[PDB]
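Notes to accompany the following structure.
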Amino acid sequence: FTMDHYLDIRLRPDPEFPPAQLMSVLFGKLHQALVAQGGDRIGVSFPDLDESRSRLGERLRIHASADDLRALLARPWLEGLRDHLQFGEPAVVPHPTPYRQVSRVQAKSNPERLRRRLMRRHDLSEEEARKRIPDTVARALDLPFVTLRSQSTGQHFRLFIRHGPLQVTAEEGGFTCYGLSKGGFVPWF
Amino acid sequence: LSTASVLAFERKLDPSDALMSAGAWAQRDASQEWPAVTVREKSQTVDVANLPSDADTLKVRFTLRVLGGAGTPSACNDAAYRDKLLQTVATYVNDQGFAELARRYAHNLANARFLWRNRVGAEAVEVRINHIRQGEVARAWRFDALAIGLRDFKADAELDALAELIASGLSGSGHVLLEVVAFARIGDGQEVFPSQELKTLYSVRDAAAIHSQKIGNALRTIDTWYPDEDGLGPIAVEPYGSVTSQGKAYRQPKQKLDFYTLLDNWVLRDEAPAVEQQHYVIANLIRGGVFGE
């Protein structure tokens with residue numbers, strides 16, 4: 001009733017398995033696919049496949065109702081792989097209630113950028129640009145890693161995804177997707 | 001009676017270092033003056049090899065010799081073990097010749113698996129294999145590398161013709177040298193993935209390239225007869241068939257499906273099944289290695 005279709009993809013094993021890079025190419029091809037389609041009406045999740053909360057799953061599930069799904073990256077609208085997945089076909093969802101959330105976050109682990117932005121913003125001096133308020137004392141960080149090289153005009157990002165409150169508490173009908181490529185309230189298993 | 005103390009199998013299916021060069025799609029015909037991609041450095045500091053900004057297509061190129069006479073070892077210590085090994089490979093090819101292994105090698109040359117990381121994000125790959133007879137093109141192929149799968153082995157006329165040519169080279173009935181050139185649509189200014197050295201990418205003469213052993217590892221992934229659950233697919237034929245990046249070792253010697261137990265049963269006491277493990281042990285000695293006491 002929220003977005004009632006799912007694709008239980010299973011990335012097969014392969015003697016080349018950089019998971020950051022496999023999910024990088026997959027999420028990047030998905031980015032290309034949905035910016036070619038166009039629309040803030042799509043869902044993406046990652047079911048309970050992260051055993052620890054360090055790794056990330058070897059699976060995926062896309063949540064678009066009928067038309068965006070069948071027209072977007074699917075059996076039509078080429079993936080360009082069709083061999084490394086051998087995936088299936090979607091169908092209607094059951095009735096769970098884990099409160100349905102996923103999230104994107106990014107942190108700061110390179111104060112060179114911040115000091116350079118200070119130097120650029122109002123022509124800061126080197127001594128204060130060195131000790132006004134960097135975070136040289138401690139380097140923040142985030143656990144779940146995916147690489148996702150730049151869509152264009154850039155270089156290797158390192159994107160972080162935190163599963164939101166997945167509590168068996170309630171449910172609500174909210175927006176379709178936040179960010180750009182990531183649904184909002186999404187059914188979870 | 002026993003195995004020799006030293007046993008050395010020389011390499012068959014001899015590859016070269018795959019020289020890489022950028023270019024544009026729909027210019028694959030006159031692709032001889034194409035500029036080779038070089039390695040640059042950036043910010044401790046690492047190396048990176050991209051394409052030029054006016055090039056949306058990578059082209060790798062390597063020459064593959066196939067040798068033939070794969071059951072003849074280059075070093076032994078007793079004549080009786082060499083005679084028994086020659087008899088076992090001879091009755092292997094007299095029961096069935098190189099028809100399954102040559103078909104799977106023609107598959108691994110058809111789908112561009114020697115594109116290791118460059119294949120997985122490619123829009124369209126075309127492989128061109130030219131059989132160089134004297135110094136010119138005798139037979140030329142043009143394979144859709146993405147239409148031919150990585151885990152399923154199709155049937156085709158041109159692919160079985162390439163399988164027959166690799167079979168004729170592997171039996172010894174002809175000299176086979178193949179110029180293999182793969183055009184992969186990756187994109188304008190995208191990143192290629194050459195073989196990394198001891199982060200320093202490998203180069204020859206101001207030109208980023210893939211190692212010869214990485215190309216030899218990629219066209220060797222034909223092993224589909226092993227006690228795994230269905231879903232892994234083909235792996236490369238190493239003895240104690242390993243994936244060291246995954247940290248797992250299929251055909252570990254507690255299970256009786258490794259190369260050494262199947263060899264010392266298939267030779268010293270005449271024990272192997274009909275089609276599968278014979279193909280595995282013959283492909284493993286096609287790879288070559290150091291065996292013994």
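Every residue number used here counts from 1 along the chain in the order it is shown.
Quick check of the header: electron microscopy, 3.4 Å.
Placed from the backbone N, Cα and C atoms, the Cβ positions cover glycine too.
For A:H31, the entry in Swiss-Prot reads active site, proton acceptor. Under a cutoff of 8 A between CB atoms, and with a sequence separation of 6+ in the same chain, the neighbours of A:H31 (active site, proton acceptor) are A:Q151, A:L180, A:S181.
In the three-state DSSP assignment, the secondary structure recorded for A:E51 (mutagenesis position) is coil. The Cβ of A:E51 (mutagenesis position) has 8 other Cβ atoms within 10 Å, all protein chains considered. Under its mutagenesis entries, Swiss-Prot includes A:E51 to A (Swiss-Prot position 49) with the note: No biofilm formation upon phage infection, no crRNA formed.
For A:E51 to K (Swiss-Prot position 49), Swiss-Prot lists a mutagenesis experiment annotated as follows: Restores biofilm formation upon phage infection, crRNA forms.
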